Each structure stands twice: as C-alpha cells, then as structure tokens.
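Have a look at the structure below before the remarks.
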Amino acid sequence: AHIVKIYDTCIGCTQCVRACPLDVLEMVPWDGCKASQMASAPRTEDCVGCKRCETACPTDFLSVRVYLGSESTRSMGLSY
Amino acid sequence: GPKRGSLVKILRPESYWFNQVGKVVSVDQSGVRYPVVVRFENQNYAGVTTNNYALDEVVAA
Amino acid sequence: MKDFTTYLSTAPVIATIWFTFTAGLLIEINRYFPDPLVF
Amino acid sequence: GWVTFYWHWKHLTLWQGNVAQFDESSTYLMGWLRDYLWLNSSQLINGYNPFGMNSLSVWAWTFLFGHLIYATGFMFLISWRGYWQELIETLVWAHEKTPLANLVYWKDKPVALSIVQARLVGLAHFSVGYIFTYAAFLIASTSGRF
Amino acid sequence: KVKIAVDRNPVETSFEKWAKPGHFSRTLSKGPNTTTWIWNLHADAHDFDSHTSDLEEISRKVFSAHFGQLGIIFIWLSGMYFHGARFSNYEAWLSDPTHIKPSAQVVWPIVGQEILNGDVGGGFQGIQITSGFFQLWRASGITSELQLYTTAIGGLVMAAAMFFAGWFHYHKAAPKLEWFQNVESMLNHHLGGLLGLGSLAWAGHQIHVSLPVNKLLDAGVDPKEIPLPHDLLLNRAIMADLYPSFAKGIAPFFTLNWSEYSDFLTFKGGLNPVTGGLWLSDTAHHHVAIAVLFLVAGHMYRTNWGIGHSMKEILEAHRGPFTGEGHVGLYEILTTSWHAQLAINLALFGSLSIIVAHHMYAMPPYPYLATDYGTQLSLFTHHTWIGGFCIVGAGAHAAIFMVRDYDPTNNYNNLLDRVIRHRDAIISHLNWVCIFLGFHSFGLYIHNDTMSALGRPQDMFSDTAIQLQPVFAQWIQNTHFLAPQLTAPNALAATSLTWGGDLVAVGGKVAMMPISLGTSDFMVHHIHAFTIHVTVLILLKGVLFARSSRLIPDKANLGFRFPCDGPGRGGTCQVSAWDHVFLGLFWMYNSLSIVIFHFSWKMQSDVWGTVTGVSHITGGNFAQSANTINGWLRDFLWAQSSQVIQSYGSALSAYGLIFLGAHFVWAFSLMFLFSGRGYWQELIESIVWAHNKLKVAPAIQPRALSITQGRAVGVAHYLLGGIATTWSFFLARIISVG
Amino acid sequence: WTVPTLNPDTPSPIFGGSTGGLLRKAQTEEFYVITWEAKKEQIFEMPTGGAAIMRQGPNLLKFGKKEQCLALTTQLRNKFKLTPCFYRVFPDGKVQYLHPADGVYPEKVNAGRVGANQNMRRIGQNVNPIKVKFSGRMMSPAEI
Amino acid sequence: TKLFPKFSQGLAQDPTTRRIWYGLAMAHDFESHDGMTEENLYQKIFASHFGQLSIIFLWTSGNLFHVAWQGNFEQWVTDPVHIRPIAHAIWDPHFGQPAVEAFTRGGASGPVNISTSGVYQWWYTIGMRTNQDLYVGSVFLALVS
Ligand SMILES: CC1=C(C/C=C(\C)CCC[C@H](C)CCC[C@H](C)CCCC(C)C)C(=O)c2ccccc2C1=O
Ligand SMILES: CC1=C(C/C=C(\C)CCC[C@H](C)CCC[C@H](C)CCCC(C)C)C(=O)c2ccccc2C1=O
Ligand code: SF4
Ligand code: SF4
Ligand code: SF4
C-alpha cells in the first residue's frame, strides 16, 4: 500500500477525509488544534495514490502526505 | 503574543512566506501550539493568504 | 465616458499604441535615410 | 549535431577546392541547407531506384529506417498513460469475453507503462533514429563522392 | 399556436463593465494576483454555459454573436472587392486572360520588399493571386471596375447593418425562449424562403445578365463594347436576337409549351470548348430545378394550421423491435441544448466542404478556370483543410454536450442508452478493423521498398509485377461514360471528361482528360480509409468515455477539461475528452496532409501539361514512383523542392523565407509538447530571486502555464508550422512550373 | 449502531445489463458487493454506465473494485440523503463490512477511532536520506 | 509470487508486467539491493570492472581476427591509396544477383563491406604487415580476456 503520514499541523478540517475516494482516512478526537480533531489514516491498503487529499489539506506546509509503494491485486485498483 | 493587527516577520524555513513579513490577525490566549494567525497579500502556490504559526517562528518586524 | 477612457488605458491597447508608434518611427527613418551602416 | 555538421561541411569544401563556396554559402542558413544537404543528398536517394541499385542502396535504406525509428518514438514522447490504459482495459474485456479465447490465461497482468518508463523508451527511440539517419547520410556522401 | 414574442431594454448600453474586466464571471471579477489569471480570462470569455445557466440568456448572447460574425464576413468581402477594383490588372486580364496573370496585392517601395512586385503581364507588377475572383467575376459579368467599386461600398454598408442589428436584438428588443424554440417554423422558413428564393433569383440573374454577356465574350467581341445590363433588361429586341424565344415574352411558358424555351435552357453536358467551363444555360436550368425543389420542400411542417407534420410525432413513430423505446426524447434533447445542434451541424458542414472541393475540381464551372493549375490546387487543398477542422470540432462539442447537459432520467431505454451499454464491444471491433487495415496497407509499401532495394523488383507491387486493380472504380467510370446512350437518352454527353472520352484543351493547355487508375491509386485509397477509421476511433472513444470509465468512474463531475487525476493507480495523465480531441486533431492533420499530397502528385504527373500530343509536367513518373517510399521521397518531394529552394533574388524569395520560418516554428512547438511545468516554475522562482534582489519583482506573481495550457500551445504551434511549410512549398512550386 | 448483515437475497434494481459486468476475478482472488434501501422507487444512473431504476426499499448490487461502490455511495448520499453500506466478499465468501463499520461515516468525528498513522511533528523535521541508507529494502526518512 | 526481480521481493510479488519491466530496469543499482553491505558493494564493483575489461579485450581481439581472416591487408600495405579495406564477409540468402554483384565489387571475389575504422592505417603504421601476425595478436588478446 502507498504510504501516508499525518502531521501535528493536522487542523482537523477534514478536507482530507472530505476528499479521499477510498476511505483511507477518518477523523479522531484530538487536542492540539481547536477543532480537537486530527485526521487519521487507518486503511492504507485501499489508497491508490490519487492524491486528492494532498490536494486538499490547507496547512501551509501541507499536513498529511502520501508516498508511493509496491502493488498487488488489492492495491492498484485494476478491475481485472 | 503581540496585539492583533501587528506586523511580524515569518521565519519558518518550509513556509512559503519564509523570510517575509505578514500581518498578525490574532493570537490565541490559550495554549494551542500555533496561536499566531498571519494574513498576507501574496497567495502561495495554492491560493492562500493567511497562515498559522507558533510563537518563535515569527519576529514582529 | 471616464469608464471608456479607462478601458483605453487598459494594457493591450496601450501596448499596441506604443508599438505602432515605435514601428512607424523606424519605418519613416529608414525611408528618409535609406540603408545606413556606419557612424 | 551542430559542431559535427560544421566540421563536415568545411572539410568537404577543403577536399574539393571551392572553399570560397564555404566562406560564402556558410554565412546564411539557406545556403547551408540547400548547398550542403539537398545538394549532397542527391546520390543517397539514388542508392537505388526503379532502375536498379548500387553500393549505396543499403545506406539509403538505413537513412529511411532511422527516419522511421524517429517518427515512431515521437508517439512515445507525446502520448501519455491514462489514454492507453483505458484502451488496454477495453481490449482485455474483449480478449476474455470473446468465446474460445478466454481458454488461455496469461500470468503477468497487462497495464500501460509507468510515466518514467515511457519517457525513457521514447528518448531511446528518438536518439536511435537520429544517430542512424545522420551517420548513413554522412558516410554515403563522403564515400560515394570520394 | 405560434407567433412573435419579445422583451424590451433587457441590458443597457454603457462602458461601466467595460471598465470592469472579467465582469462576466463573479470568480474572475475579483481581481488578478497571478499570471494564469490572464490566460483564464482570455480562455473562458465565450464559455456561455459556464457564465450563467439561463437558456434565454445564452440564447440572446449567441444570436448577437452570430451577427458579429456576419458583419466581419461582410467587411472582409468588401475589402476583397475594393482591392480588386483599385489595385488590380483585372481589366487587362479581361482583355486577355490566357497570358495576363491576376494580380491585386501590391507592395510598397521600401527597404527592399519591392522586389516582390512580379511582372504578371498586362504591363502590371505585383503578386499573383490564386483565389480566382477574376474567373468568377468574368463568369458573372463584371466589366467596369466601377462595378467592383460600388460592390465594395455596398458590402461595407451591409457589414454596418449587421453590427447594428446585433446591438439592437441584444440590448433593446430581445426575443424569448419559445420564439427560439419554434423549430418547425424555422425549418419551413429556411428551406422555403432562403434556399428556394436564392436559387430562383440566381436563375434570374444568370438568365438576364450573365448568360448574354458571356455568350458575347466567348463570341470574342470587345469587352467594353458589350452593352450594359440595364440595356439588356430594357430592350427585349436584343435578347430576342440572342435567343429567338425572348421575343414571345412569357406567354409560351404560361401555355406549358416549355420545350420552346430550350434555346437557353439546355442539357448539353460536357464543357464549353472556348473557356473550359460548364455550359451556362445548363447551370441556369440546374439552378431552376434546385429552386423549385427547395421551395416545394419549404411547405412541409405544420405551423398554425393542421396541415403539415409534427417532428416529435414523426420521431416517436419510428421504433424498432431490436431497439426498445427508439427515438423518444430526441426532440427534447435537440429543442434544449445548443451543443447537440453544433455537433451535428459541424459534422455535416465539414463533410460538405470536402465534397465541394472534389466536385469543383471534377467539373470546372468557370471560364478559363482549368488553366491556372495553381488556382485549382490552392482552392482544393484549402477547402479540404477547412473541412477536416470543422469535422474535428463537431466531435469536440459532441463530447462536451455529452459530459455537460445529458440527462439519464429522460432516456431510460434509449438508443442512446443501449449504445452507451455496448460501447465496449463497439470500440473493440473498431480497434481491430483499424489495426487490420494499418497492417495490410502500410506493410504493402514496406514490402515494395524492401523488394526494390534488395534487388528483386520482380516481386514488388505495381502495374508491372504482381498487380492490384481498382476494378470497381474502372467499372463505374466505364458505366458513367456509356450512360447517356440508354440511361439518360436526353443527355448529350458525360457530366465529366473523367468518365472517359476526348481531351479538351485551351491556350495550348489541357483542361481535362480521362483519368487512369492504377495499383498505386488502389493502395493510396486504402491508406486514406485506414487513417480515416483511426481518427474516427479516437473521437468515438473520446465521446463514449465522457461521463465515466472502467478506470475513472466519476469522470463526469470532473468537467470536460482537466490535466489528469494525479499519478494515482499508476499515473493518469491525459484522460480527459479534451485530450481526446487533442490527439484526434493530430491525426486529422496527418490524414489531410497525405490526401492532398496524393491529389497534387496525381494531377501534376498525369493530367497537367501542354498539348503539342500532351506533355505531362512530370511526364507520368507517378504510376511507377508512387508505390515505394524511397521513390516517393526522392522523385516527388526531393525533386519538386527545387524551385522553392532556389526562389531567391526573385519575387518568389518570400516563399522560401516562409518555408524556413515554418520549419522553425514547427520544431519550436516540440519544447512545449515535451516539457513539464514543474521545471518551468522552479526556473521562474530562481529568476524571481534574481529580479527581486534588485527590488524589481513584479506585483503580478509569475506562474508557469497550466498543464492543459502547455498542451494546447504545443499543438497550435506544431500544426501551424506543418501546414505553413506545405503551403509555401505548394505555392512556390506550382507557380514556378505553371 | 450495530454491524449490518449482508442478506444475499435482496431485490436487485431494474437494469438491462451492461458491459461492466462479471469477470473471473470473483473466482480468482476477490470481489465486492454493496447494499442499501430506498425511500421511494426511482430511476438513477449506473456508475459503470447505463440507466437503472432503484426499487422502493432495499436494493443490492455487485461491483468488482471498491471505488465504484464509493461513487454510488456518494451519489445516493448526496442526491436523496440516502445511506448505504457495503461488503468486501472474499474468494471463499468471507463477508467483511467495508461500509458503516464505525457506525458513523468519518465526515463527522467519533470517539473510538484511534488516531492512526500520525506524527506529532512537522515535516521539515525529517532526517537526511544519507542516514537511512543500508537497508534490505529502500526506506524513506519520512517514515522515521 | 514468482521470483522475477529477485533482489526486489516486493516486485517479485507484483502480479503485473511492471514486475518484469522494473526488475530489468534496476538490475545494477546495487545501492538499492537486498541486504546491501559496504564490503559487499565493493567486491561487486570489483567483479564488474573485471567484466568490463574482459568485454573490451574480446572486442579488440574480434576485430583483429575478422580482419586477419577476411581483409585485404597484405595487399593494402603495398598501395595505401587505391586499395580500400575490406570489413567482413557479407552473407545473406535474400540478396539477389544485382546486390551480390554490386556488393562483390569493392573488395575481392565476394560481397564485402568497406571498413572505415582506421585500424588498417593504425596497425600497418605500428609495424603490422602479415596476416600471421594479426592472428597472433588476436589469439593473445583472447588469452588475456
Ligand atoms: C503506445 C503507448 C503505450 C502502450 C504500449 C505498451 C504498453 C507496450 C507495448 C509493447 C509491445 C506489445 C511490444 C514491445 C516491443 C519492443 C521492441 C520490446 C523490446 C524488448 C527488449 C527486451 C529488447 C503505453 O503504455 C504508454 C504509456 C505512457 C505514455 C505513452 C504510452 C504509449 O504511447
Ligand atoms: C516553455 C514552457 C513554459 C514556459 C513558458 C511560459 C511561462 C510562457 C511565457 C509567455 C511570455 C513569453 C511571457 C509573458 C508575455 C506577456 C505579454 C507579458 C508582457 C511581456 C512584454 C515583453 C511585452 C511553460 O510554462 C510550460 C508549461 C507547460 C508545458 C510546457 C511549458 C513550456 O514548454
Ligand atoms: S492518496 Fe490521498 S486522496 Fe488518494 S486515497 Fe490516499 S489520502 Fe485519499
Ligand atoms: S490534514 Fe488538512 S484536510 Fe486533513 S484533517 Fe488536517 S487540516 Fe483537515
Ligand atoms: S502533473 Fe502530469 S505527470 Fe503529474 S499527475 Fe498530472 S498529468 Fe500526471
């Protein structure tokens, strides 16, 4: 599965979660921001790297990035 | 931090506004790690004109 | 009318005007002083 | 390419004698082109003909072969992946859904090339065609004329 | 129940928003901060569907835009006519056409560009035109440059009227949606009024002006001698002299004894031996036929009386067993979206211009037309290029509609729906038939070249070794040649000297001759058909994968135009229907280039020349040098490049210069077509460091072009370079050798 | 909320069948299935293409990959406030609740999801690639 | 999961053709290999250099021999002007009599390419005269290979 990594600047604006087309994300309770929410990526094996999330997250130095890895039947999302 | 509307100089290396100066919107009196809020007038590579920072990262200039 | 004047002072129009001026000048110059190479 | 072209022209003019022709046709590009390439091409494109052939037929052929390598590598360079991916998808549906063909089944699944892979294979095709055409032209000219 | 509906003063006339750039989009109107702002501003100025969503608003907009287009056309036409009036050797060419060459564009005696003022004859200097306005005007009956002058004046006035009409029908009295929707009234009005009365008045003008004066010109009487059109109109005696029917007025027509009018309503067929044109009486009869046909056609649909048909009812009436609900709802889709109409119309339009090119080179209708081989070639290839472009645009806007304004609900079990269903089978089939044709057709040529360069021409593919014969085409030609004896007994000749027959020549120059068809032509036709199918495949995928895909299931919401979907799932570059149209345009260019090459070589080699027999310009090298690629290159190209690469010191230096410039820009496009905007932005940033260090950084932020912008600029430059190169080459070569 | 249970016997919607249909992937390595219930009966847009009618009440469909279920989920969620959930169906039919799960969609926070794959730090605070070197496979400093 | 790319087990598990492609692609990127240690790396580059040396030696000895066999050297040394050097015997079942004849004219009794590789000038200049010595040199270079 392609690698994912949140950062303490996760403002919890959910735009990551609001974007992912693969449910690779979800919002948990947190404390470090006023929204008390930090994004969480518990299901890496279904991210295909479409990077809609990295397109979203408005932290100035991003907050939560994706990194490309090896492939499989489950991973690449190929119907055949 | 400095009172609202004050002008500080961003210094976070990664920050698109690095080594530049922006207007502080406000600072949270509470204990969040980046209570500083800094408007700008030159959007970054995604179209944003206001960024958040910790205390140290800025200099009121 | 002032709206119209500002429409004139828009950028592409002024660019066209300045370039027309420069080109007309150069052309008249090469007319009256044909084929100069020195001095 | 530029440096080798220049060397070759001046040395041709030296060996022949009308180095004045170089010093005159060599200060304007149309002179370069017409008098150096189109003028020196006449033999190669005649390496064979609807009449017969000669020792230069092979070089004319290699000329054309390089031109093809080049013009094909262009497709690599320009078209990108997702298009070909959609293609290959429709194709594999066809291959398995047509009768009596689904019998055999491959091992390694088909997909288009990764971006970098396609870029590299395209560059390869380009450069190969390039160097072939030029070498064939050069040798044909120098030998068939001297 | 149909009538006229309108609304008053919808939008004022003021410069207010003229001072407000980007007012049409609330997005852009908030101001620029980065470079790409300007690109976007220019890009979506006319994207009316993204401006707002009122059908009536977009409708009024496109109406006034039509008026603007019209005014522009009138302007350019008046310009042509005035140039012909004031700066031409037209009257000299009227005196002698056969040796005076048309010239209307003249250059100014400046830094050195006067050398282009070519001696075209008639004691005149300038530049040869190819448009053929001379032969056209002679065909019409223009003698005095006074006529050209007043014509230009009227054209300008008409352009002004068009602009005023646009302003009015947009700002003062704008129509309403249903009045835009009265489609049956629109078809009745168009087909009857426009075309019927056009052909009718055309027949009239031909008869009462262009027939007599051209009879006189071909009789050879002095040009200015010939009387004036209004005199021809007034004095029935003169027309009676010319054609003894005219003495009887109209009573014989009224009495249905139409045969007597046959004096100048002829059915000759063939050509006019003195001018190489078609018989003007024949064209007049033709236009009368078209006139009555279309005017009768303009009485089809019902508008305000039960008589006439209902398009939607007819549409639904046609349903099939294999098809389900059939044609239901199409009347809706068409009565509701501009883009469907635009797609259909562009497709038909492009096809029609192609047919125009073919028919026109086939049966030259103008006097002294067949002579200028340069003019023939130019007209043909120009109209062909235009047709190709129109057809590609048809495909583009088709896919655009399909993405944007389609609705699934209205069309449950539609022809459209089931097509969308079995799209996969369709595309796979097309793929295979294409690759088959590619294989066979092109491998033939490679096999030929290998059998040649190897030293065994015995085993090539020509008219000499193993043969291939367009038997069908030869058969059809035979039959159209032998037709008039039995098929059209009242036809006095074949409708084209290409069906077979004698040779008509004028001024020592061939005007037509029966055309041979060889194994060469077989193979060339098949290459044509292959590349055509390939282009069609590209565009059909572009439209059938518009909404979604087995790869991207949400393609629809992402809009018609977008770079990719990121490197996700293996890299998604170039997946939009916009990119489909991109590549389709590429292959269209390739195909059209090849087809005009075919045409040019066939003409030059085996039709053209001068009579002694005939002396073909290349003497017929075609049918043996056109079935090998090396032969192609050398004997045709590398050959005919002569005059274009030695055109210096002459009025043809411009052609060589443009040849060079076109090569240049064509290559320049490749940097765009290959680079990647990230690198550009990085270098931009270093440049900004440089500038800013001097405190000269611009207030507008510099941003590298958008991805699609890079793609579009690349394709535009490339196409420009290629087509300009071939254009310059064609013109220089044919004008030199003809 | 409790995990639902895939009832294989659910009325499939009104659809004439299209090309995006069955492959052998189901008999080879994996495949998927979705479910929901509609308020009224209505027509809608098949993701893989074609027109289909949702049946008033429960409905069941079959998709190979996962993003298709995602997409139709989004559609029903947005256009009629509808709420589906789905199931990865393994080679040997090992049903797996792919939808619902948390009981509540991750758009809204929910106590119980443990903050995962998170680094309480910035990204400029990662180490140079010179130091991650010499591993049996190639690691990016970003992971450490 | 087939042992395709060995050094890269992840790819070795890839069920797509990109397995084959990239396994070919990264063959020699020894830094990016499995269990790569420094002394390992070094001894690997060491074997690599050996390989390169052997290849180059084989190349040179092969050109030596092909000349020594099918060249026009011992005639060439006589007239260094009107003797063009023979590259290597041409053989092809496709070539017709025209090509054979045309290709035959340029060297001797049989179609041949005309080497343009300066080796003739070089070797004769260094003191190479007779085919015997060219055979000797070739075989000795192969020994070193
Ligand atoms: C045509 C095309 C394809 C489709 C082509 C593919 C998948 C490869 C087709 C390979 C054919 C079937 C055979 C390859 C022939 C080579 C000569 C093999 C060389 C093997 C070496 C070991 C010598 C892409 O995948 C692609 C990806 C990204 C950008 C552009 C393109 C692109 O243009
Ligand atoms: C060269 C290149 C660039 C760089 C080129 C750019 C940014 C265009 C530059 C346009 C002009 C030259 C600059 C702006 C001109 C304006 C009229 C401003 C006024 C300038 C005065 C001199 C008049 C890209 O941005 C790019 C993006 C995507 C794919 C390929 C490429 C690509 O190939
Ligand atoms: S790459 Fe981004 S958008 Fe794609 S699945 Fe992962 S987090 Fe979601
Ligand atoms: S990473 Fe960005 S998008 Fe995701 S929760 Fe944090 S602030 Fe929102
Ligand atoms: S920028 Fe280019 S390479 Fe990168 S994801 Fe977009 S289309 Fe693909």
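Just so it is clear, chain E uses Swiss-Prot numbers, and the residues here are 12-623, 626-751, in order.
Quick check of the header: electron microscopy, 3.9 Å.
Heads up, the Cβ atoms here are built off N, Cα and C, so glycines get one too.
Going by Swiss-Prot, these are the annotated features:
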BINDING   E:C575, E:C584  [4Fe-4S] cluster binding site
MUTAGEN   E:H676 to C  No PSI detected
MUTAGEN   E:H676 to Q  Impairment of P700 function. More severe; when associated with 'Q-656' in PsaB
MUTAGEN   E:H676 to S  Accumulates approximately 50% PSI
MUTAGEN   E:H676 to F or L  Loss of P700 function
BINDING   E:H676  chlorophyll a' binding site
BINDING   E:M684, E:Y692  chlorophyll a binding site
MUTAGEN   E:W693 to F  Unable to photoaccumulate an electron on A1
BINDING   E:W693  phylloquinone binding site
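Secondary structure at E:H676 (mutagenesis position), taken from DSSP and collapsed to helix, strand or coil, is helix.
In the three-state DSSP reading, E:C584 ([4Fe-4S] cluster binding site) counts as coil. Within 10 Å of the C-beta of E:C584 ([4Fe-4S] cluster binding site) we count 19 further C-beta atoms, all protein chains included. Rounded to a whole value, the Cα-Cα separation of E:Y692 (chlorophyll a binding site) and E:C584 ([4Fe-4S] cluster binding site) is 17 Å. A straight line from the CA of E:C584 ([4Fe-4S] cluster binding site) to the CA of E:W693 (mutagenesis position) spans 18 Å. In the three-state DSSP assignment, the secondary structure recorded for E:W693 (mutagenesis position) is helix. In this entry, E:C575 stand out among the recorded positions E:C575, E:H676, E:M684 as having a C-beta under 8 A from a C-beta of chain D. Of all the binding-site residues given, namely E:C575, E:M684, the one with the smallest number of surrounding CB atoms inside 10 A is E:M684. Summary: among the recorded positions (E:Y692, E:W693), the fewest other C-beta atoms within 10 A of the C-beta are counted at E:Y692. For the pair formed by E:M684 (chlorophyll a binding site) and E:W693 (mutagenesis position), distance between Cα atoms is given as 12 Å, rounded to the nearest Å. Filtering E:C575, E:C584, E:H676, E:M684, E:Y692, E:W693 by Cβ distance to ligand 2 (under 6 A) retains the following recorded positions: E:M684, E:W693. In this structure the C-alpha atoms belonging to E:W693 (mutagenesis position) and E:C575 ([4Fe-4S] cluster binding site) are separated by 19 Å. Between the alpha carbons (Cα) of E:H676 (mutagenesis position) and E:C575 ([4Fe-4S] cluster binding site) lies a span of roughly 31 Å. There are 16 other Cβ atoms within 10 Å of the Cβ belonging to E:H676 (mutagenesis position). DSSP assigns E:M684 (chlorophyll a binding site) to a helix in the three-state reduction.
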